[PDB]
Every structure is written in C-alpha cells, then in structure tokens.
Amino acid sequence: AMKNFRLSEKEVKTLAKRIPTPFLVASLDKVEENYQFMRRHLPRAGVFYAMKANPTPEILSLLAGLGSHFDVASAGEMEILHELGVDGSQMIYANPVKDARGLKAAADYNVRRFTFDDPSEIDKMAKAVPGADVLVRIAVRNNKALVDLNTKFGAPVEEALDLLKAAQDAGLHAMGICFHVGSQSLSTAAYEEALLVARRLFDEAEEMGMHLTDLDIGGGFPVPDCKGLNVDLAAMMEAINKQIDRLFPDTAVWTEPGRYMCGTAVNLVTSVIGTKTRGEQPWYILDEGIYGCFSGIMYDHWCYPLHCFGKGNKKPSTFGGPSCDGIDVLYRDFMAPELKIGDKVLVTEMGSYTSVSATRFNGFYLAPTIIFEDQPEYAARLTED
Amino acid sequence: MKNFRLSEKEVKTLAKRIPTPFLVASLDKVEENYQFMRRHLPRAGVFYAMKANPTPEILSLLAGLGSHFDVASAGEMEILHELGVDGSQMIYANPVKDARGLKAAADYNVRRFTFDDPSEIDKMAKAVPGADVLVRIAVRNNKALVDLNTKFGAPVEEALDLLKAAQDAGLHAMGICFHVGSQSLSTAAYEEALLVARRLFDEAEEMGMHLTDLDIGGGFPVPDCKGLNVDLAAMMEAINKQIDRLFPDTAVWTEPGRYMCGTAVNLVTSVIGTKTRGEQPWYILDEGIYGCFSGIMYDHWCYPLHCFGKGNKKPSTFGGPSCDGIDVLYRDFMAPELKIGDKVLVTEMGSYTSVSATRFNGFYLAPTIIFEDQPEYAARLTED
Ligand SMILES: Cc1ncc(COP(=O)(O)O)c(C=O)c1O
Ligand SMILES: Cc1ncc(COP(=O)(O)O)c(C=O)c1O
Ligand code: NA
Ligand code: NA
Ligand code: NA
Ligand code: NA
C-alpha cells in the first residue's frame with residue numbers, strides 16, 4: 001500500500017544543479033508515514049527508534065516530536081540526542097556490552113534503562129547507574145535473518161531468570177525481557193516464537209516473586225532491496241501485534257525498529273564522473289562508492305536499487321566508485337543505457353545502514369543528507385497536489 | 001630492521017593516561033621506513049600515497065624529509081595545503097577525477113596527473129591547461145592482494161594514442177605509470193612492468209614523443225598476523241637494478257602507501273566484556289570492525305594481536321563493541337584468561353586501518369597519539 005520515497009528525474013536534475021553530488025535526500029514526511037504505519041499496525045509496541053540505522057538530526061527531532069523514544073548504542077548517540085533536547089528518560093542504552101564512556105554518559109543524562117546478556121555486565125551497570133531498570137536479552141531463533149543477532153548477543157533462555165535475579169541482587173531493577181530476531185527478518189514466526197518463550201519466562205519469574213512489567217521485541221522489520229520486499233509489512237506487523245495482545249495483555253511492550261523507519265525515506269544522487277567505453281561492457285565511475293553510502297554492500301550484505309535515466313537501448317554495464325581501490329565496484333552486468341560524464345543516477349531505499357558506515361577513505365567528504373522538505377522541489381510537490 | 005611495538009609496560013602507562021581505544025604512531029619508524037626506501041631504491045623518488053595513512057604529524061615529517069605526495073581527492077590536497085605543502089609536491093593520481101578535486105588542483109597549482117581513459121582528457125585540459133600527464137597502463141600480477149589493474153589502467157596498445165590525444169588537447173605528455181597491486185608478493189610483476197614500459201618509451205621515441213618520467217606505483221608489502229616472507233631489501237634492490245638497466249636517462253618515481261606507516265603504528269584496546277559460558281570464551285573489545293579493524297573487511301587483512309599475562313591459553317573469540325553480528329574479529333584464537341579492563345595490543349596497524357574507520361553506532365574514531373610526544377619515548381631514549 002505505502003509508496004517508497006523516490007525522486008523524479010526532473011527533481012534529480014534541479015537538485016543536482018543546486019547541490020554538488022553526491023548527496024542523500026531524506027523525506028521527513030516519509031519517515032513520519034513510516035512511524036504512523038507502525039503505530040497503526042503494531043499499536044501494542046511502543047517505539048524506541050534504533051538511531052544506529054540513521055541518526056540524521058532532523059529525523060531524530062521529527063521522531064522526538066512524534067513521541068518516539070530512542071535506542072542508543074554508545075555515548076556518541078546519547079550526546080546527539082542530548083544536544084537535540086531529548087531527556088535520558090526517553091532512551092534505552094541497548095548495547096548489551098557497554099564501555100566506560102557510554103556508562104558515564106548514561107549517568108550524566110539520567111539514562112536508566114539498559115539491556116544485558118551476561119553476568120559480567122551486571123557490576124558495571126550497578127556501579128554506573130544504581131537502581132537502573134534492566135531487561136535481560138535472550139537468544140532466539142531465526143532462519144530468515146540477513147544479520148544474525150543471536151550469536152554475539154543474547155543469553156541462553158535457561159540463564160535469563162538467573163541473570164535477572166543476580167542483577168536484582170546487585171540493586172538493579174529486574175524489569176523484563178528483550179530479544180532481537182535479527183536484521184532484515186523475512187520471518188514473522190520468529191517474532192511469534194520469541195513471544196511464547198518470553199511468556200513462559202514471565203510466568204516463571206512471577207513465581208519467584210520477580211514481577212516483570214516490560215517486554216522489548218527488538219527490531220528487524222525489513223526494507224526492499226534491488227529485488228523489492230517479499231514480505232507484506234502490514235500483515236507482519238498485525239501478526240506480531242495479535243500475538244502480543246494474546247500473550248501480553250497487561251505488559252508494557254516495546255519495539256526497537258532501526259532499518260524500517262528511514263530505509264524507504266532516503267535517496268542517493270550521484271554523478272557519472274568517468275566512462276570507459278572500450279570493449280563490450282561499458283564502465284561508469286560514480287562520485288559515490290563502497291567507502292561511502294554503498295558501504296552497506298560490504299557490511300550489510302546489501303544490493304541497492306539503481307535507477308539510470310535515458311530511453312535508448314541498454315546493455316550490460318559495470319559501475320564503480322571514485323576511490324583508487326579495486327574493491328570499489330558496485331554493480332556488474334547491470335542493464336543500463338548509454339550514459340555520459342555529468343549524467344546523474346539515482347539510488348532509492350538508501351536510508352538505513354548506508355551513510356552511518358561511510359568513511360573519508362581517500363580523503364573524500366561524507367555525502368551530506370539534504371532535507372527534502374526544506375527544498376523548493378517539495379514545495380512544488382505540494383502545489384502540484 | 002624491526003617493527004614498532006609497544007612493550008606491555010608502555011601499554012599500561014599509556015592506557016592509565018589515554019582512554020582506549022587509541023593508536024600510537026612512531027615518527028621515528030616512519031622516518032626509518034622512508035630512509036630504508038631511499039637506501040635500497042635510490043632511483044625512485046617518493047610520492048607518499050597518503051590514502052594509506054594521512055596523520056598530520058606523519059605528513060609533516062615526510063614533507064620535512066623531502067617526500068612528495070600522491071593525492072586521491074580534493075580532501076587530501078586540502079590536508080596537505082593546510083600543512084604548508086605546495087602543489088608542486090603533489091601528483092593527483094586518481095585516474096578518474098571529480099569536479100572538486102580538479103578545482104582544488106587548479107587552486108593549488110597541482111599540475112601532475114595520471115589518466116587511463118580518453119574521457120579523462122578534456123576534464124584535465126579544462127581544469128589545468130598544459131598539465132603534465134602520465135598515462136597509466138594495466139599490468140599483470142598474480143601475487144597481489146588488491147587488484148589495481150581491472151578498474152584502472154589502459155590497455156598497453158592504447159597508451160601512446162592516449163598520450164597523443166592528451167597532447168592534442170594541449171596537455172604535456174610526460175610519461176607512463178603503473179601500479180602492480182597492493183600487497184604485492186611478486187618482484188617479477190615489477191620487472192615485467194618495467195619491461196613493458198621500456199618498450200613503450202622506445203616506441204614513443206621513434207614517434208618523436210620523448211617521455212621523461214616513469215612512475216612505478218606502490219605495492220610494497222607489510223607483515224600481517226603470519227609475518228612476511230618477502231625480503232624488502234631484496235625486492236627493492238631488484239627493482240632499482242632494473243631501473244638502472246632500462247631507465248638510465250629517465251626520472252623515476254614510486255608511490256608507496258602501505259609500506260611507509262604500516263609497521264609504525266599500534267592499536268591499544270581494552271576488554272570491555274567477557275562471555276565465559278562457552279567451551280570457548282568471548283572477549284569484547286572497545287575497537288572493532290567498524291573502526292581500525294575495518295581492514296578485515298576492505299583490505300582482506302589479519303592483524304597481529306597480542307594479549308598479555310599468564311597461564312594456560314585456550315581458543316577464544318574476540319568481538320568488537322558494536323551491536324552488529326558481523327563485528328567478530330578473531331575466532332579460535334589461543335589466548336590466556338582475560339578480564340574486563342585488560343589491555344590488548346595490535347601491531348602493524350598503520351595502513352588502511354584508521355582511514356576506513358567510521359562512526360557507526362555513534363562510536364568516536366580512535367585517535368592517533370604521537371609516540372615521540374609521550375614520556376614513554378623519552379624513557380626509551382634514557383635507556384639506550
Ligand atoms: C538493540 C538493537 N535495536 C534495534 C536494532 C535495529 O535493527 P533493524 O535495523 O533490523 O530494525 C538493532 C540492530 O542492530 C539492535 O542491535
Ligand atoms: C594511485 C595509487 N598510488 C599508490 C597506492 C599505494 O598502494 P600501496 O599502499 O599498496 O603502496 C595506491 C593504492 O590504492 C594507488 O591507488
Ligand atoms: Na528456561
Ligand atoms: Na507458560
Ligand atoms: Na566503510
Ligand atoms: Na568501515
């Protein structure tokens with residue numbers, strides 16, 4: 001049902017005349033639409049936005065103003081939110097293994113909601129923020145996750161209540177259970193299964209006199225790649241919500257979406273800076289590559305949808321980035337029209353785990369994130385409606 | 001002669017004073033690396049490929065030693081400019097340039113370029129009319145870690161045509177360059193490339209196009225977790241001997257990156273968490289694959305890790321501090337029992353490491369501390 005944010009060819013042209021490539025263009029209205037869709041289809045799970053996916057300040061402010069909470073991974077992330085006026089009470093420090101700077105930032109900002117998955121974490125947490133609310137993260141199954149989040153993270157389920165009891169012994173507040181099924185999950189069942197497991201744990205805790213009040217179901221909601229998205233997100237979210245109503249009518253339930261919130265709200269605009277026409281497969285060199293926004297190729301095993309403009313015949317083509325490294329090859333055997341130096345191409349669904357792993361390799365600048373609603377092209381869309 | 005390596009004592013005293021993670025660079029080791037190259041490869045003047053490590057004190061050291069610089073972008077030119085390096089000292093050796101880079105080259109009077117395609121000629125001639133150009137040719141190497149000859153390099157049969165077209169656009173056809181690949185374990189690749197270049201210089205002479213300069217690129221290797229079987233002295237002497245034989249009347253240059261600093265930097269990082277439940281213990285470190293260990297991903301690399309202290313070792317896993325499952329750095333690594341707060345040391349970490357670090361998950365970039373500016377250095381000089 002929902003439309004992904006996509007710039008038109010005309011918009012690409014006018015934007016790139018004004019702004020030097022490469023740049024990202026983010027639609028706040030599409031971030032908002034994504035937040036509201038999750039509120040509509042998954043009403044039971046309050047949102048802690050996993051800003052690790054995309055920390056663009058205007059996005060964070062938008063989300064804060066919509067009532068979102070935030071999942072923070074580091075001191076840096078807390079500091080960003082603090083400078084935007086967000087109180088520590090709206091944060092969960094959900095990195096199960098915290099460092100000294102992070103714990104100090106948490107104390108400074110009155111962040112007192114933590115996750116953990118190991119006994120070695122308890123004394124660090126109890127010392128930095130005594131009496132903090134803690135959710136123990138359990139390791140869960142998922143046969144359809146792009147990124148496994150249950151080997152490096154997550155306690156065995158049979159240690160969960162023992163960990164909560166040890167944290168309680170150290171003066172922390174044993175508040176509940178969390179899990180993350182893994183990133184880019186194409187499984188709804190994984191959420192349903194984790195929910196049943198947590199239900200049994202909550203019941204066993206109650207008997208021990210520990211009363212658990214909060215359940216955090218993590219993120220993993222998927223976004224379309226160069227082959228679309230083979231999941232119906234509304235049905236996924238409704239099925240999760242149904243299982244939460246079924247099992248957890250009286251518990252405060254929460255979610256930590258990262259990828260989903262902005263993935264479909266951001267486009268990359270990049271120019272062809274060189275061609276190589278010799279031989280059978282042409283090459284085009286772009287001004288953005290694998291050490292910038294296309295770093296998700298490497299870290300996130302990802303294939304982004306590339307759009308070329310032009311109505312003539314297409315042939316298999318290679319696209320590379322602007323660095324001096326051989327690894328900087330983005331697409332091979334990609335059906336493309338004949339492009340020339342100065343042509344702009346468009347990459348859609350570029351909002352998540354892209355700019356956050358960009359670098360200044362070879363001294364290139366970080367591509368900036370342009371706010372679409374501040375540009376005359378947005379206004380032109382409003383008037384066209 | 002030997003790698004820069006902090007002792008355990010030095011690690012402990014540094015880490016009491018500087019929060020982990022941090023890199024420590026030895027300027028004296030960089031200088032020793034530069035001098036070693038001057039000694040064993042005297043015929044090739046150095047354009048330092050600062051893409052490997054652009055730490056400002058290193059660049060300033062190198063500039064003070066008389067090094068030139070290979071720049072890959074506007075940003076790199078800007079860094080050198082702020083350090084008072086003149087554009088005469090730079091080669092803009094990215095074969096495919098962008099608008100900002102060409103504008104910076106113009107502003108700073110950088111007038112030496114490489115290229116490998118006819119589509120690059122007009123860009124260069126517009127930006128810096130009359131610039132000196134070297135045409136980059138594609139060459140073979142079956143012992144390179146990183147292939148620098150598929151994305152880059154013109155076919156040899158196109159080279160002189162490219163120089164002539166450059167001439168037609170008013171650029172100065174100065175000569176030929178090549179890069180055999182990064183982490184080359186072959187000396188032959190260099191000797192064979194020199195031979196190809198020599199045939200082209202012979203042919204260009206017969207056409208009345210007299211070429212004056214040859215740039216042989218980089219690729220000199222650095223040790224990894226398994227060390228290094230290449231004798232660097234012998235590789236450099238072999239190359240130099242071929243330069244003397246085939247290019248006695250040509251100005252020859254080299255563009256080392258990795259070699260210059262790779263052996264001059266160490267990383268210090270703390271254990272921030274343990275996981276003992278397994279048959280195999282895990283240790284979580286405060287630096288990972290989204291920081292200086294990014295070379296695991298982009299550079300196919302394995303770094304030498306040193307753990308300290310005592311007792312029986314068992315196979316252990318080390319992960320980084322991110323929330324990502326991919327942030328696993330070593331598996332089945334024989335390590336002693338470590339605890340939260342213990343420091344570990346990674347050596348030979350100076351090249352293509354901090355340069356591909358990120359602020360993923362909001363972590364700060366690990367800073368580069370200059371060893372020579374630290375009491376630990378003075379203390380080594382007091383000993384001696
Ligand atoms: C604790 C936590 N919350 C939220 C997220 C966001 O995940 P996704 O982008 O798959 O929704 C992650 C992903 O790494 C995570 O580790
Ligand atoms: C143009 C150029 N010069 C020099 C180098 C340095 O290579 P190395 O670090 O292997 O010496 C590179 C590596 O990408 C390069 O592209
Ligand atoms: Na159990
Ligand atoms: Na039950
Ligand atoms: Na990267
Ligand atoms: Na990286």
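The count begins at 1 with the first shown residue.
Determination method: X-ray crystallography, 1.8 Å.
Each Cβ is built from the backbone N, Cα and C atoms, and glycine gets one as well.
Here Swiss-Prot notes a mutagenesis experiment, B:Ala52 to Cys, with the remark: No change in substrate specificity. B:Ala52 (mutagenesis position) falls outside any helix or strand according to DSSP and counts as coil.
Here Swiss-Prot describes B:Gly319 to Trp as a published mutagenesis experiment; the accompanying note says: 7-fold increase in substrate specificity towards ornithine. The DSSP secondary structure for B:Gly319 (mutagenesis position) is strand. Proximity of B:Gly319 (mutagenesis position) to non-local residues of its own chain (separation of 6 or more, Cβ distance below 8 Å) is seen for B:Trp282, B:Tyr283, B:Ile284, B:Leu285, B:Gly288, B:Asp327, B:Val328, B:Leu329, given in sequence order.
The number of other Cβ atoms within 10 Å of the Cβ belonging to B:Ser322 (mutagenesis position), over all protein chains shown, comes to 25. Quoting Swiss-Prot on the mutagenesis of B:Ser322 to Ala: 29-fold increase in substrate specificity towards ornithine. 70-fold increase in substrate specificity towards ornithine; when associated with 44-V--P-46 and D-54.
In Swiss-Prot, the entry for mutagenesis B:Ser322 to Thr states: 16-fold increase in substrate specificity towards ornithine; when associated with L-326. 16-fold increase in substrate specificity towards ornithine; when associated with 44-V--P-46; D-54 and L-326. The structure shown retains the original residue.
Residue density at B:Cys323 (active site, proton donor): 25 other Cβ atoms are found within 10 A of its Cβ, drawing on all protein chains shown. Feature annotation from Swiss-Prot assigns active site, proton donor to B:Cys323; the stated evidence is similarity to another entry.
A coil conformation is recorded for B:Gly350 (mutagenesis position) in the three-state DSSP classification, outside any helix or strand. Mutagenesis annotation in Swiss-Prot: B:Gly350 to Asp, described as Loss of dimer formation and decarboxylase activity; the structure shown retains the original residue.
Summarising the environment of B:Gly350 (mutagenesis position), the number of other Cβ atoms within 10 Å of its Cβ, over all protein chains shown, is 34. A distance of 22 Å separates the Cα atom of B:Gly350 (mutagenesis position) from that of B:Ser322 (mutagenesis position). In this view, B:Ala52 (mutagenesis position) is surrounded by 24 other Cβ atoms within 10 Å of its Cβ, with every protein chain counted. B:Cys323 (active site, proton donor) sits 28 Å from B:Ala52 (mutagenesis position), taking the Cα positions as reference. Checking the recorded positions B:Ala52, B:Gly319, B:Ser322, B:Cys323 against ligand 1, the ones whose Cβ sits under 6 Å from it are B:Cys323. Only B:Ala52 of the recorded positions listed as B:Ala52, B:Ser322, B:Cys323, B:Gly350 bring a Cβ under 6 Å of any atom of ligand 2; the order follows the sequence.
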